[PDB]
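See below for the structure under consideration.
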Amino acid sequence: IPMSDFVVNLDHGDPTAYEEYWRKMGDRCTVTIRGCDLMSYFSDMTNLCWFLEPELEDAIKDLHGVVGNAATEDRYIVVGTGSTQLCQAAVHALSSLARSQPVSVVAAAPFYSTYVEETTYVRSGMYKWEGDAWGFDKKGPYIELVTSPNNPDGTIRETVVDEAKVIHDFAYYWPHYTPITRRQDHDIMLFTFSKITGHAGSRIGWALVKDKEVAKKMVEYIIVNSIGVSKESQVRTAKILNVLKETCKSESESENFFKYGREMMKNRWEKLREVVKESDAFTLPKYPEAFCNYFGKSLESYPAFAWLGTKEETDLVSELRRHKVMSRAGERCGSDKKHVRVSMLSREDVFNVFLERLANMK
Amino acid sequence: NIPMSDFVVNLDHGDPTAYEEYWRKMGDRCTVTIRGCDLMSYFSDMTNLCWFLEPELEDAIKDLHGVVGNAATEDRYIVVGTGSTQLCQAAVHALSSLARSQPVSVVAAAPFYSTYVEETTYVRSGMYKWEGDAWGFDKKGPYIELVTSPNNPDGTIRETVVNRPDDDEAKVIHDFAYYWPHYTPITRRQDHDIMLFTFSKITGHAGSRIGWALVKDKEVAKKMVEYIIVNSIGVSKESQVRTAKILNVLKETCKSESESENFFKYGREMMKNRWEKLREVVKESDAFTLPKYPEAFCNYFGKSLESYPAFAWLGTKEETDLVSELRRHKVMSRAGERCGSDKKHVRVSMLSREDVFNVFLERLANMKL
Ligand SMILES: Cc1ncc(COP(=O)(O)O)c(CN)c1O
Ligand SMILES: Cc1ncc(COP(=O)(O)O)c(CN)c1O
């Protein structure tokens, strides 16, 4: 079997890039759970989010503290089974408190394809996905989704359209990906564990929510949806997240996660960048340089996804399938046939194989 | 310093803390160890229809049913979900999806599991409508029937009740969350189209958030899976690995003839002890009723024996709101009106800690007196 017939799967952003890193960290990352632990449905009935584990709460807030990307004071924390359940909890919670329904849900194009799935699959009478925000005019209550750094195109975003409301999805707003220009302080701020460290099968995200009443409804949603979130997932995320925090007080460019992650993304993007340059069809986006409060230097953005473009009237997702490279169709993301989103967080060898095949075609 | 007369006894939720002592005394053999680089990927197994299902856990489920003998696992799919809670919704969603017209009606024989009302109501879906009590139901069209046996709240063994053909557009979901030897005799190896189980209610590990569905129709199975994908991109990996570990111990325990090692013996002995106690109180009390449960032959234990369900369905001949009366004694339970019954019953959980159970018995004897 040649590495011409091997399918390189860069459609999903399964973040496996980070595995060797975590392997190396050895015995301190380990989580030990005994037969009788984590048995109860409840964590703490004193918290608005009663199914959130204290060690995890502390870890989340400590971590936004050391990095300085989001405000965690005077606001409620809600955990979900990935940020996926969290964005839907928020949409359901904000829809519940709107004067009237359906509430229009929009996001600037190109947007995170999954959003169209999340807002469409249960055929709920509470909210209606209304496509691109730029092209959104419609009256009545709406919710805007703002992914920054964006998915697919990695751009830094702000809103674009008075009681209607907004959700900020800052899943990729970490120092290894983009500079920390500012400590965010918005009404609803969504984060995901999978994207910081690569632990995607842990299924953990969190929401920082200012409005007390929105936090309450997100919670109710989750309780009816899954009665909360895996305790052991939460205890594990805590340990890894704590280790990541101890890692920040290190000079080692192989211990310090954010200086490990960032170098890797730089190395990966500089490589992809050669390939694209010495090629006649392709186009990557241009990323402004910006000062980083965390790193204390002025540096470039290296997004988890490459928005791969074509200048010629090709149907770019299909061409890549033909060379055994799965990508995410641009049409899926409110773009056009000339664009693909390719994951930049795969393993070394897969990424290389991907570059190799990107060179070896017309 | 707070008198025990101020202690609230919460028998409303069914938090199964009864089983902690047992798992503690099992010690290290139960421990689960997970290293920094484990379980990182979204995917478990791209071969399986449910690609987010950990093989260690598929094996455990299949093994456990193999041994207990309560459900058929052959020639069908296994869909893991975050609790049985996510799985029933996935099922109603899947069967509705595959229906000739929507909304599909969703009914359940009363008394029924209250949380069903919220689960098929909270997102105001176009695909299905909650139609309440299945008894005498004949709204013409596609319908799903929920059959929970042993039932919640009343412990009853159940079969479908709306049994018009409505041909092939009559669908059924079986919730066998309490069909285990420590609660009820295993009279038949269940072989229905959709069978749900929850890890919570076997061993008490409720915060693990683990249930599974045994699904015959692939088209339904694939739809449950797609619902879970969008809903939550699968189920916590470490939850799955930890559920498999303890399930496996549970299984090892089954050959043990020690009354205190063997889960189902211990489990059963605990339930019995508690129902005997509660039954004494209701007997000597003046105003209380309790359901009668037939004796039946258990294929697992090989003996004819009683059910001791996880919930007590407490009633009153008297004309009072029983949920209110218990509320005045700092005993919380689940309103019978919430389960499609009347003010004269409430559901109380038999699965609390030993001390809490006892304070409730103490209080129960002191009632109306
Ligand atoms: C914009 C965006 N939102 C959310 C998700 C992550 O959701 P989860 O943590 O539920 O996997 C991703 C990919 N990890 C994403 O790119
Ligand atoms: C009938 C019934 N079904 C399902 C649930 C189990 O749900 P979960 O998977 O959320 O523990 C329960 C609570 N044990 C129940 O009583």
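Numbering of chain B is taken from Swiss-Prot, so the residues present carry the numbers 17-385, in order.
This entry, so its header tells us, was determined using X-ray crystallography, 2.2 Å.
Every residue gets a Cβ built from N, Cα and C, even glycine.
As recorded in Swiss-Prot:
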BINDING   B:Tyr58, B:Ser100, B:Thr101, B:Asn168, B:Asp191, B:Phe192, B:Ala193, B:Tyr194, B:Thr214, B:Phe215, B:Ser216, B:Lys217, B:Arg225  pyridoxal 5'-phosphate binding site
MUTAGEN   B:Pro166 to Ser  In wei8-2; loss of activity
MUTAGEN   B:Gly171 to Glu  In tir2-1; loss of activity
MUTAGEN   B:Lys217 to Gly or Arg  Reduces growth rate under shade condition
MUTAGEN   B:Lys217 to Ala  Loss of activity
MUTAGEN   B:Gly250 to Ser  In sav3-3; reduces growth rate under shade condition
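Checking each of the recorded positions (B:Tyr58, B:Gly171, B:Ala193, B:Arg225) against B:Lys217 (mutagenesis position), the C-alpha distance stays within 10 Å for B:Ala193.
The 6 Å Cβ screen around ligand 2 retains nothing from the recorded positions B:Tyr58, B:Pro166, B:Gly171, B:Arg225. Those recorded positions from B:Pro166, B:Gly171, B:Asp191 lying by chain A, with Cβ under 8 Å from one of its Cβ atoms: none.
Here the candidates are the mutagenesis positions B:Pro166, B:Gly171, B:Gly250, and by Cα distance the one nearest B:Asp191 (pyridoxal 5'-phosphate binding site) turns out to be B:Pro166. In terms of Cα spacing, the binding-site residues B:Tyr58, B:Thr101, B:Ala193, B:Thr214, B:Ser216 that come within 10 Å of B:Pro166 (mutagenesis position) are B:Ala193. B:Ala193 (pyridoxal 5'-phosphate binding site) sits 11 Å from B:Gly171 (mutagenesis position), taking the C-alpha atoms as the reference points. Once Cβ contacts within 10 Å are tallied over all protein chains shown, the recorded positions B:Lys217, B:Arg225 are led by B:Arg225.
For B:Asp191 (pyridoxal 5'-phosphate binding site), the number of other Cβ atoms no farther than 10 Å from its own Cβ, over all displayed protein chains, is 28. If you measure from the Cα atom of B:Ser216 (pyridoxal 5'-phosphate binding site) to that of B:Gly171 (mutagenesis position), you get 17 Å.
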